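See structure below.
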Amino acid sequence: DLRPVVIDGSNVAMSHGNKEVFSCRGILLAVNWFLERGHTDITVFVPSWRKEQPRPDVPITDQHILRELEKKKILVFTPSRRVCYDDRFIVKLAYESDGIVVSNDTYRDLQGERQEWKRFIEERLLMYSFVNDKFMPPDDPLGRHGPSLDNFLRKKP
Ligand SMILES: [Mg+2]
């Protein structure tokens, strides 16, 4: 029906947090935007270490939301222990499920690594802005030479 959606959880939370705080409400707001439109295939990746106690250099708000979304099978923790794999999981999953990635990160390093991921990101990256709690994706994500947001999120127009 609709393409699978993969949300770069950290990119969205930091964005909603004005790039100063990991804002978990940002993730929930992005998730709800897709849910409201009837999406059922939504995966949000976040590194497992975001479950730990906040260091003072890694502030986080509304942390309780992460386990709530995990319990709803929407959020999936990416592994980490005392290194991470976050961006690669995001891109690999979206690519292999022929879905879309929600992030403002363009993953330049991954683009240079595999050409198929370079082209995938060029065609499937959905960028956005937050205005306070308003999640705003572009109406024409690929421009005049592209589909409507509506069709961009669908397997077929
Ligand atoms: Mg990242």
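Using the numbering of Swiss-Prot, the residues shown for chain A are 134-215, 222-296, in order.
According to its header, this structure was worked out by X-ray crystallography, 2.0 Å.
The backbone N, Cα and C atoms fix where each Cβ goes, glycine too.
According to Swiss-Prot, the mutagenesis experiment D141 to N carries the following note: Abolishes RNase activity. Here Swiss-Prot notes a mutagenesis experiment, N144 to A, with the remark: No change in RNase activity. Quoted from Swiss-Prot, the note attached to the mutagenesis of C157 to A states: Does not inhibit antiviral effects. Under its mutagenesis entries, Swiss-Prot includes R214 to A with the note: Abolishes RNase activity. Looking at Swiss-Prot, you'll find the mutagenesis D225 to A noted as follows: Loss of pre-miRNA RNase activity, IL17A mRNA instability and antiviral effects; when associated with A-226. Record note (Swiss-Prot), mutagenesis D226 to A: Loss of pre-miRNA RNase activity, IL17A mRNA instability and antiviral effects; when associated with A-225. Loss of IL1B mRNA instability; when associated with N-141. The unchanged residue is displayed. The Mg(2+) binding site annotation in Swiss-Prot covers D226, and the record cites experimental evidence as its basis.
Known features from Swiss-Prot, placed on the structure.
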{"residue": "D141", "record": "mutagenesis position", "Cβ within 10 Å": "27"}
{"residue": "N144", "record": "mutagenesis position", "Cβ within 10 Å": "23"}
{"residue": "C157", "record": "mutagenesis position", "Cβ within 10 Å": "25"}
{"residue": "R214", "record": "mutagenesis position", "Cβ within 10 Å": "7"}
{"residue": "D225", "record": "mutagenesis position", "Cβ within 10 Å": "21"}
{"residue": "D226", "record": "mutagenesis position", "Cβ within 10 Å": "19"}
Listed mutagenesis positions are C157, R214, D225, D226; which sit with C-beta under 6 angstroms of ligand 1?
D225, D226
Between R215 and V222 there is a gap of 6 missing residues, so what is the CA distance across it in angstrom, to the nearest whole number?
7
For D141 (mutagenesis position), which DSSP three-state class applies?
strand
